[PDB]
Amino acid sequence: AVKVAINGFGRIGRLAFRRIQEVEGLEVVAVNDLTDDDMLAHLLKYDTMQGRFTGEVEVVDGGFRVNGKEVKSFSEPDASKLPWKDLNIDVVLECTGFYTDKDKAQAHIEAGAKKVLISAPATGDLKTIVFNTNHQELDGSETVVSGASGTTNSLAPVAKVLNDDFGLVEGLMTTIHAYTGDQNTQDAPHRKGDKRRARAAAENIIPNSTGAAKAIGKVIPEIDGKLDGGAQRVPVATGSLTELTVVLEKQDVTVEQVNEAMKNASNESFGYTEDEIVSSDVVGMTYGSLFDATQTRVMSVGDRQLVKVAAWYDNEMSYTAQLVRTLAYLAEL
Amino acid sequence: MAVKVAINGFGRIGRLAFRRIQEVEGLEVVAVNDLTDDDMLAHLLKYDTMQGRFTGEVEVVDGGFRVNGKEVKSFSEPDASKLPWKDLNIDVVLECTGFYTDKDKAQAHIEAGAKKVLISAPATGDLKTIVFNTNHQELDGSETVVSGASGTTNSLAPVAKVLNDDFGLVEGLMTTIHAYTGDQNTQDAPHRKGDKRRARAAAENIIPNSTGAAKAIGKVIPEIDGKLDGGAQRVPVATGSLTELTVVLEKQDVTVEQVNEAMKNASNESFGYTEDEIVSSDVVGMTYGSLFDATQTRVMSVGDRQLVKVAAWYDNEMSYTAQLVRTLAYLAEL
Amino acid sequence: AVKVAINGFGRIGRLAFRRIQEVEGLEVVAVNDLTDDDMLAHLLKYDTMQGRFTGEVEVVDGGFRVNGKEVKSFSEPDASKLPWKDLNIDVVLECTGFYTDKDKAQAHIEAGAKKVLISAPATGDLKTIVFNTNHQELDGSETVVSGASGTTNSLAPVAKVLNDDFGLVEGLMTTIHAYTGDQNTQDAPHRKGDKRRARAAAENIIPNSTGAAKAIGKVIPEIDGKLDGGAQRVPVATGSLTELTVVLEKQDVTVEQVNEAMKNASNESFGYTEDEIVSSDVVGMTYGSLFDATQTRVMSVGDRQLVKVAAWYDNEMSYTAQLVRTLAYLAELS
Amino acid sequence: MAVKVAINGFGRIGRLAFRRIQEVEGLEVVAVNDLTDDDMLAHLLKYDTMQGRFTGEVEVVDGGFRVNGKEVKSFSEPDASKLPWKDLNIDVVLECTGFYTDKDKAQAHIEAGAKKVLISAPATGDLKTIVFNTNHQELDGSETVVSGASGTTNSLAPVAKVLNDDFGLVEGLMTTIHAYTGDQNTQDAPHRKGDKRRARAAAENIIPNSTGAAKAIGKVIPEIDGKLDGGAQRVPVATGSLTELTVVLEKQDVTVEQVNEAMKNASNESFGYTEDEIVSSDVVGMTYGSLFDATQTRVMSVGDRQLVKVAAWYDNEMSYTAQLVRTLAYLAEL
Ligand SMILES: NC(=O)c1ccc[n+]([C@@H]2O[C@H](COP(=O)([O-])OP(=O)(O)OC[C@H]3O[C@@H](n4cnc5c(N)ncnc54)[C@H](O)[C@@H]3O)[C@@H](O)[C@H]2O)c1
Ligand SMILES: NC(=O)c1ccc[n+]([C@@H]2O[C@H](COP(=O)([O-])OP(=O)(O)OC[C@H]3O[C@@H](n4cnc5c(N)ncnc54)[C@H](O)[C@@H]3O)[C@@H](O)[C@H]2O)c1
Ligand SMILES: NC(=O)c1ccc[n+]([C@@H]2O[C@H](COP(=O)([O-])OP(=O)(O)OC[C@H]3O[C@@H](n4cnc5c(N)ncnc54)[C@H](O)[C@@H]3O)[C@@H](O)[C@H]2O)c1
Ligand SMILES: NC(=O)c1ccc[n+]([C@@H]2O[C@H](COP(=O)([O-])OP(=O)(O)OC[C@H]3O[C@@H](n4cnc5c(N)ncnc54)[C@H](O)[C@@H]3O)[C@@H](O)[C@H]2O)c1
C-alpha cells in the first residue's frame, strides 16, 4: 500500500482521510496539524455536514487508532521538520492552505517524502490536475502537483465539452458557493485584509474572488485566457453551484444540444442530472462536478447567442473524491 | 389634503410600506386589511426580524390600531370587493397580498370604492409597469391600476437602461442571488404552486428559481424588449439580494471604467453607486431601488469580442418598498 | 407483512416510510397527502437534513414504485373517504397533524383500517405510548393510539430513572428545539394566532409551548402533575435538546450517581453518551433519547439540591424510530 | 475636558463601544489598537452585519481614521505595554481583546501610561467586577483595573438580586440560550483552547458550552455567592441571547404575578421589563443590560414545594456594551 501523510487535518484533510478508507493501496500512516490528539480524533469522528464517521476511533499514545490501524500524529507547524523519511511517506497530501507554492511545498520533500499533492491551486513550475479532464498529463515523475480547487473541478469538464463541441469564444462565471473556514463567524479583521471575507459568514451574500476561471488554462490550455469570474459566498455550510455564461462559435445551439453533449461526457467525475435538486442534495457526493440540465439556457437575438450552464459540487466531498483519485493515479506511476 | 392610502395585505411589503409612508409627508394610511386580528397586525408592525423595531408607538384600539396617536382601521376581509373603500374615501390601494396581480382582479378594489390601485408586484393585463426614475414619466395620472414591478426589476432597470443607452445592448443574461421569501417553505414540504424547489427548506439551501424580471423588462424599457433573460438563486439570507447581469454590447472597446463611470453618472435617489466592498447585510433597509457595485464590474475580451458583467445590490424588501412608495406619491399627485 | 397506510407524507410520514424499509414485517402499501405523485416521489428521494433516499423511486400510474414495490397514493383531505377497506389496511400511521384526537382518527377506521397510530400527542380516551418506557400497557385490542411527541420520547426515560432511583418531587423543562414546519419562513400571520410561531423561524430564538412535561402523566402516571416547561425554537433544521431541572427526595445525590443510573437504563430507545457532541451529531439517530452525561449538574446548598440533566433527540428521526417500534409492537398483537 | 479613552481590541465589543461613546458627553475615543490596517478598522466601524451601518462619516487618514471630523489614532501593537498611552494621555483603556482578562496582564496598559483599565469580560485577580445598576456603587474611583463582567452576568444580576431580596434565594440553575460569537469556528476545525464543542460549525448547531456567570455571581452579589450555577447553549443567531433561571425560594406561596411585579418594580435604564411576546432579533441593538420577559415566568407547585423559572433577554453585544460604557462613564467621573 502507498503510504500517505496528511498535512493539515482540516475539512479537506479529514475527508481525504475518510475517503482513503474506501481505497485499496492507500494508507494514511501519519497526520500533522496544530492541536492535540483528542481534538484530531474528535473531529474525525463527528462532522457537522458530512455525518458521523462510520468506524471506530480512539486516542492512543502516538496519535489515534482508526479501526484497529494506528495513525501517528504530529503538531509541527514547520513541514521541513516532519519525520517523513523515518515514516517512509510516499505522498503528502498538503491540505493546510499554507504551502500552496511549488517552492513552499518542497519542504515535505526535504523532510523525506517522495511526492506532494497540494489540495488547492498552487503557484510555480508544477502541473494542475482535475481528474478525468487532464490527469493524463501526469507521467509519475512529478514530485509536487496541485489538485486544483473545488471550483476548477466543477468547471473543467463543463468548459471542455463546451469548447470541444461548440468552440468557446469567451465566458464569465459566478460560483454561488458555501462559506468556508477562511471566513469569519462575526464581522472581524481578516488576516488577508479582505473586507468581504471579514464579514459574518452565515449572515450574508458575500462577493469574492476565485482564480478558477482565470487560471483554467492550466487544466485546459486551449482555452487559456478565455474565461473569468468570481464567487458569491452564501449561508450554506457546504454545497456550491457554478454558473457559466458563454459565447460559442457554433451557430444554432439549442438547450438539448448542450445537455446531450454534457450527458455524453458523463463518468465517475462528471455527473449529469435532470432532477430539480438543491444544494443539500449534493452534500457528500463524489462527483467532481454534477451538470444540471434543468438550468441550461440559450439566449438568441438574431444570429447571436449567449449560452448558460450550471454545475453543482460539494466543494468539500466532490473536491475530496477528485483529490483522492488524482492521489491514487499519481501513486500508481 | 393628504392622500388616503389603504394597504391590502399587511405582509412584509405592506408593513414596510406603512413604515415608509410615516416618513413621506403627504400620504396617510387610514386602513389596513389582512387575514388576522389586530393584535397580530400591531405586533408585526412593531417588531421586525430584519428591519428592526418600529420607532413610534403602536397600540391596539377598537377599529384597529393607533400609531403615534393616528388611528388605523383594520379589516379581515379576504374578498377585496367587499372592503369599505368608498365609505373610507380611499385614494389609492397598495395591493400587497400577492393574490390580485392582475388588472381585472385588482379592479375589485375600484368596485369597492377606491380611486386607484398600485400593485406591489408584476401584474398581468392592460396596465403600466413602473420602476420609479426609469419610466414613471409614462404615467399621466389617468391610470386606475398600475404595477410597481418586482424587486428584481427595480434592481435591473436602471442598469439595463444605462448599458443600452451608452453602449447598445445586443443581449444579456441575468442571475439574481436573492434572499429567501415567504413563498418558500421552512422545511421540505408540498408547495401549493407545485414548485419542487420552493418546496424545500428555505434557509438550508441554494435554491434555483424563476423570475420574469429579465423576460418582461420590455414593459419598463420597450427598446430592449426581448433582449434579456435569466433567473434566481434563493439563498439563506432573510433579506438582501444581488443582481448579476452578463451582456453583449454594440460598442467595441468597452472598459471597466467606462461602464462604472456611465453608471455613476446616472445615479440618483433610486439608483445608487458604490465602490465599497460591501455585502448583503449592508443593504438591509436601504432606500435605493438599486445600488450599483463598481467593485464587481468585469470586462472579458477575446480579440474584438467582449462580454461585460455588472452587479447591483438591492434590499428586495426595503429597496422595493421605497420605489413603490415613490411611485405611489407620484401617482397620487396627478 | 403488516399493511401500513401513511396519512400525511410530511417530515414524519416520509421518514417513517424510509424507516419501514428497514423492518421485515411491515409494508407501506399506500400514502395519502394533498399533492401530486411527482412531488411525493421527489421528497422521498431528496431530504435536506436526512440525506438522499438510498433506493430507487419512480413515478408510476397509481403513485410510485420504490425498489420495485408499488405504493398507491391519494390526494383526499377527508380521511373517512380513503379506500382503506379495499386496500386492506392494518394500521394507519396518522401523520397529518390534523387528526390528533381519538374521534377524529376514528375516520380512518370508518374508512376500513383496523388501527390508527397517531404521530403526535392526541386528545381523548386512548393510550399515549413512548416505546421502552410504557409500550407494555398495550394489549393489542386498542384501535387508536398516540406515539406521543418528539419531546415526550426524549423525556420519559430520563424522568422514569429519576423517579425510580431518586424519587421525583418536581421539575421544570426547557427543550432547545429545531424549528419545524408550523413556523413561518418570514414574519407573517400564523394560523393558530401564535405571535411567536409567526416569526422568521431561521433568524430567531423563539419561545414556545409544549405539553410534553404537563402531559407526561399519560406515559408515567406516578409522576402525573410533577413536571412542566416549554421550548425555545432555534435556527437548526433538525436536532433538539431537552434540559430537565428537578428536586429529588434522595438526599446526597452526585453527578456520578445520576449518570450511572442513566447508563444502567440504556437500551435501543434510550442511549447514553459521554462525548461532547452538538446537535448535528444526532441528525438521523434512532435512539428516542440520548442521555448526555457531560451536561449533568448537581447544585447543593446545605441539605438542598437541584439536579439538572439533558438528553438529545433528533425530533425527526428519533421520534420516527420510536413511532416505528410502537407500530411494529402494536401490529404484532391482537 | 472629556475623558480620554483608548480601545484595545477593535472587535465586536470594541467597535460597538466606539459607536456608543459617540452618544456620551465627556468621553472621547482618541486611540484604537488592533492587529490590522486602518482600512480594515475603518471599514468594520462603518459596516456591521447585525448592528447596521454606522451613521456618521468614516475616512482613512494618516495616523488612523477620521470619524465625523475627529481624528482617531490607530496602532497595531499586540504587546500592550508598548502602546503610547503616556504620550496620548489615556485616562481609561477599554480592554476588549480577550487576551488581557487578568489584573496582572492588564496592568501592562498602566505600565504604558494609562491611568485605568476597564476590562470587557470577567477577569481573574484582586479586582472589582461591576454590573452597572446592580453594584457599580462599590466603586470609589481609586481602582485602576476593573472588570465589566460578561454579557451573561449583566443579564443575570438584576434578576437574581430581585429574586433574593424579595423572596430569598435558596439555590438555582441557569441556561443561557446564547448567540454564537467569534471564538467559535465557521466550520468544524481545531479549536485553540481544546474545546471540542467550540470547535464545531457555529451556525449549524446547538452547541453546549460553559459560562462562569452563575458560578462567579458572588463577585457582584456577595450575599448569593455559591448559590447559582449553569451553562450555555450556543445556537445559530448572530446576536441576541436569553437567560433562563430556575430557582428554589424561601418565600412560600409565590405566584407568577408576584415575581413579575417584583421585577417590574426594579426596572431602570439597565434592567428592562416587557410583556410582549418578542424573540431574539427584537433585542438586537437594545441598550438595557437585561430585559425581563414576564411572558416566560413559570411557577411549579407540588404541595408546599415550588420551583420558579424566569427569563431575561439581552443583546450580548449591545446590551453588554451599553452596560460597559455606563460603567466606564461612572468610573471616569470619580
Ligand atoms: N470547500 C473547501 O473547504 C475546499 C475545497 C477545495 C480546496 N480547499 C483547500 O484545502 C485547504 C484546506 O482547507 P479547509 O477548508 O480544509 O481548511 P481548514 O481550515 O479546515 O484546514 C486547515 C487545517 O490546517 C491546519 N494548519 C494551519 N496551518 C498549519 C501548519 N502550518 N501545519 C499543520 N497544520 C496547519 C489547521 O489547524 C486546520 O485544521 C485550503 O488550501 C483550501 O483552499 C478547500
Ligand atoms: N422580497 C419580497 O418580499 C418582495 C419584494 C417585492 C415584491 N414582493 C411582492 O409583494 C406581494 C406580497 O409580498 P410579501 O412578501 O409581503 O408576502 P407576505 O405573505 O408576507 O404578505 C402577504 C400578506 O397578505 C395577506 N393576505 C393574503 N391574501 C389576502 C386577502 N385575500 N385579503 C387580505 N389579505 C391577504 C397575508 O396574510 C399576508 O399578510 C407579493 O406579490 C410579492 O411578490 C415581495
Ligand atoms: N420534529 C417534527 O417535525 C415532529 C416531531 C414529532 C411529531 N411531529 C408531529 O407529527 C405530525 C406531522 O408533522 P410534520 O412535521 O411531519 O408536518 P408536515 O407539514 O411536514 O407534514 C404534514 C403533512 O400532512 C399533509 N396534510 C395536511 N392535511 C392533510 C389531510 N387532511 N390529509 C392528508 N394530508 C394532509 C401535508 O400535505 C403535509 O405533507 C404533526 O402532528 C406533528 O406534531 C412532528
Ligand atoms: N457577545 C460578545 O461578543 C461579548 C460580550 C461580552 C463580552 N465580550 C468580551 O469582549 C472581548 C472581545 O470580544 P469580541 O466578541 O469583541 O471579539 P473580537 O474577536 O470581535 O474582538 C477582539 C479584537 O481584538 C483584536 N486583538 C486580539 N488580540 C489583540 C492584541 N493582543 N492586541 C491588539 N488587538 C488584539 C482582534 O483582532 C479583534 O479585533 C472578549 O473578552 C469577550 O469575552 C464579548
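We number chain C the same way Swiss-Prot does; the residues here are 2-335, in that order.
If you're wondering, the header gives X-ray crystallography, 2.2 Å.
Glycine is treated like the rest: Cβ placed from N, Cα and C.
Taken from Swiss-Prot, the feature NAD(+) binding site applies to C:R12, C:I13, C:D34, C:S120, C:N316, supported by experimental evidence. For the recorded site, C:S120 (NAD(+) binding site), the DSSP three-state label reads coil. Within the same chain, residues at least six positions away from C:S120 (NAD(+) binding site) with a Cβ under 8 Å of its Cβ are C:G9, C:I13, C:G14, C:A17, C:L94, C:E95, C:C96, C:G148, C:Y320, C:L324.
Here the residue is the original one, while Swiss-Prot reports the published mutagenesis C:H178 to N with the comment Loss of dehydrogenase activity. Within 10 Å of the C-beta atom of C:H178 (mutagenesis position) sit 27 other C-beta atoms, taking all shown protein chains into account.
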Nonlocal neighbours by CB distance (under 8 Å) for C:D34 (NAD(+) binding site), same chain, sequence gap 6 or more: C:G9, C:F10, C:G11, C:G14, C:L41, C:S74, C:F75, C:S76
Chain B neighbours, restricted to the binding-site residues C:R12, C:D34, C:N316, by C-beta under 8 angstroms: C:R12, C:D34
Among C:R12, C:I13, C:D34, C:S120, C:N316, the record's NAD(+) binders - longest CA distance, Å: 21
DSSP three-state assignment for C:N316 (NAD(+) binding site): coil
In three-state DSSP terms, the structure that C:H178 (mutagenesis position) belongs to: strand
Rounded to the nearest Å - Cα separation of C:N316 (NAD(+) binding site) and C:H178 (mutagenesis position): 8
Pairwise Cα distance for C:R12 (NAD(+) binding site)/C:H178 (mutagenesis position) [Å, integer]: 16
CB contacts for C:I13 (NAD(+) binding site) [other CB atoms within 10 A, all chains]: 26
Contacting recorded positions for ligand 3, chosen from C:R12, C:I13, C:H178, C:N316 when the Cβ sits under 6 angstroms of any of its atoms: C:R12, C:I13, C:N316
Cβ packing number for C:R12 (NAD(+) binding site), 10 Å threshold: 25
Cβ neighbour count (within 10 Å, all chains shown) around C:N316 (NAD(+) binding site): 27
